[PDB]
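Trainee: Got a structure for you, questions after.
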Amino acid sequence: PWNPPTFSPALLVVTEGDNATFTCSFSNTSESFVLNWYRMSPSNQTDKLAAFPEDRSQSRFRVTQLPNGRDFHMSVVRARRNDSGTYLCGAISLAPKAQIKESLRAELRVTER
Amino acid sequence: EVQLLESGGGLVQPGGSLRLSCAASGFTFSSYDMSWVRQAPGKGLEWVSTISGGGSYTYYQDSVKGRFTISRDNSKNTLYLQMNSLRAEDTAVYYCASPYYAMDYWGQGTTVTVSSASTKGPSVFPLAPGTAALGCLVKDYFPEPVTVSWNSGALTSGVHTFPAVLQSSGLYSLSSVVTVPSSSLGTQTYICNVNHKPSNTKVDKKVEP
Amino acid sequence: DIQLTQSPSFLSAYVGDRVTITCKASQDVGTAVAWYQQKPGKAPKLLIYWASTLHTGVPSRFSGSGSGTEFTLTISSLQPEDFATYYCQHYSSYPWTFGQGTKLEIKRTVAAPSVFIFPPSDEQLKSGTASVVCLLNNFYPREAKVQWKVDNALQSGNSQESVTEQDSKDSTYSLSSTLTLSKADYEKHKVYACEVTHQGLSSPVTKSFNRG
């Protein structure tokens, strides 16, 4: 089995206009996976911000795989006050079994400059 | 634009081998799974094989295990299917596809035919006739296709040319029919025009009472 | 490993109708289910994945539902371009499997076939073979049964059928059945008959000829 991804830091504070970077950490059992970045909407619904690999049928929300293979930067570029909210990552294995596993949720606070 | 383009399908004898390829564009090839899916004549879709983005993981339908090998060349954006020890029931259109969760992108397919039959032109026979029916029987040809017209295309209303059927001999046959007013049989001439390009067979057959 | 069975295999409806196609899995596949549309001569197109997610660029009249073993594709109101074959697929584990396909066809009024029988030509008989052809023309719906009887003897194993797609202007089908005998066997018998059954007829229709 593979463990649900971790998502850090649990609380990330930045000033409006700067970038905010979470790290999603995930070790898969095969080469077939999609890693998704979400923000919680009103009504407890996930809004997909970005994906690795990208959805080919589809820019402030970016995912970068780090060289150790298991760590991924998930970055809000030029964060806004209204980017404040709850974020998480979801890992989807596609082989040998389709499985969806969410991380614990983290908070982003974007402060007034 | 994501695009996938297959090549390599054709005619091969039972027990023989064939290599298919698929060229991809519009995405970072090595980041995505790739697959083959096939469709036998008149049947539904069947998944054949999947290969992971990096190529290390391969998965196969049980009936092709030990006979088919999927591979990829990530430096050339190309997917391959090596098909050995081919069987009659491997006859199908083969589609290249790319799974993301489901297969969101597909090629146009390439046709593979596994048969011992050899090239043969059809024999054309009349189906002789207030509505009358008449037609032409186009029998014992290989490979597909044949084309049929009536009166060099002047007769199209009421024409039905049936899908070819594969006979136990390994040859194909079909019929083409037309319904006409019974009174027309005395004032009109009906000629079916058959072309089987693999054998250079161009036949015209008058159909009369 | 996991089987998918769609119901029905063939469905006729009118433009504007709600259509419901079901897909039953032989074991739990979670929500790892997709639906595709395929038209003749073309590759499948993805409609729905994760059993209810509408794919980008797909019309909103398509929706999917279900989890576990029972999945549904719904077209809320049918349009002419929607007449096609639809396939469910799971990707829960390998092997991936598809349902058998549901062909969505244009509904119309019942029409009985016009039936014609054709003896073999003298030319073919010289070649050592006799093909006898029975034509069922312009009928609806597609279900029909053809039996061959030779001097009252019901034939088995020596006939093949072929059916057209729905006609573009009247939405009917036509069907050929071909009985194949050797010349020697053909000349042993006298009465060749094809017996046709169809919903548009109150009883079978028999078309026959007496050889020579």
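Here chain A follows Swiss-Prot for its numbers: 31-88, 93-147, in order, are the residues you see.
Just so it is clear, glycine is given a Cβ too, placed from its N, Cα and C backbone atoms.
Among the mutagenesis entries in Swiss-Prot is A:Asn49 to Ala, noted as: Decreased N-glycosylation without affecting binding to binding to nivolumab drug. Here the residue is the original one, but Swiss-Prot notes a mutagenesis experiment at this spot, A:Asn58 to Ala: Decreased N-glycosylation without affecting binding to binding to nivolumab drug. For the published mutagenesis A:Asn74 to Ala, Swiss-Prot gives the following note: Decreased N-glycosylation without affecting binding to binding to nivolumab drug.
Show me how these features fit into the structure around them.
Mentor: In this structure, A:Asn49 (mutagenesis position) belongs to neither helix nor strand by DSSP; it is coil. Sequence-distant contacts of A:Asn49 (mutagenesis position), defined as residues of its own chain at least six apart whose C-beta falls under 8 angstroms from its C-beta, comprise A:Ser109, A:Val110, A:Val111, A:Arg112, A:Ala113.
Cβ neighbour count for A:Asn58 (mutagenesis position) (all protein chains, 10 Å cutoff from its Cβ): 18.
The Cβ of A:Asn74 (mutagenesis position) has no same-chain neighbour under 8 Å that is 6 or more residues away in sequence.
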Trainee: Across the 4-residue unmodelled segment, how far is the Cα of A:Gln88 from the Cα of A:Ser93, in Å?
Mentor: 11
Trainee: Sequence order please: the mutagenesis positions A:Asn49, A:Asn58, A:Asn74 that have their Cβ under 8 Å from a chain C Cβ, otherwise just none.
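Mentor: Correct list: none.
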